[PDB]
Amino acid sequence: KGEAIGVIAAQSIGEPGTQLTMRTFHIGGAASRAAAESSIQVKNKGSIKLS
Amino acid sequence: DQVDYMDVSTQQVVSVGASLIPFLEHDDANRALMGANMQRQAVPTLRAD
């Protein structure tokens, strides 16, 4: 009892954004892109369900 | 036969501080900039080398 959880949560959310923004020059300006897949490929035996 | 002109030197693209760096083409551009910036903050010492 008496723990200021709101400040903790606000800091926890805020920190990674600033950190990763300031850590962007390590890769050297390279592009982050994955080729868009054009198919579905199941990996295991079982039934298929559509929703 | 299509060519009209040609460059004069391989170093006509960089500045002086960047052209004072050896093996520049093997370095990342950010590291090249950092090296060029830090190279001009070096204090002279007792005996030059």
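Residue numbering in chain B adheres to Swiss-Prot, whereby the residues present occupy positions 648-696 in order.
Looks like electron microscopy, 3.1 Å, at least that's what the header says.
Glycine is treated like the rest: Cβ placed from N, Cα and C.
Listed in Swiss-Prot is the mutagenesis experiment B:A665 to E, annotated as follows: Resistant to antibiotics salinamide A and B. The Cβ neighbour count for B:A665 (mutagenesis position), using a 10 Å radius over every protein chain in view, is 16.
Residues within less than 8 Å, Cβ to Cβ, of B:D675 (mutagenesis position) and separated from it by at least 6 positions along the same chain comprise none. Under its mutagenesis annotations, Swiss-Prot gives B:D675 to A or G the following note: Resistant to antibiotics salinamide A and B.
Annotation of the mutagenesis experiment B:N677 to H or K in Swiss-Prot: Resistant to antibiotics salinamide A and B. Within 10 Å of the C-beta of B:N677 (mutagenesis position) we count 13 further C-beta atoms, all protein chains included.
Calculated from their C-alpha atoms, the gap between B:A665 (mutagenesis position) and B:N677 (mutagenesis position) amounts to 12 Å.
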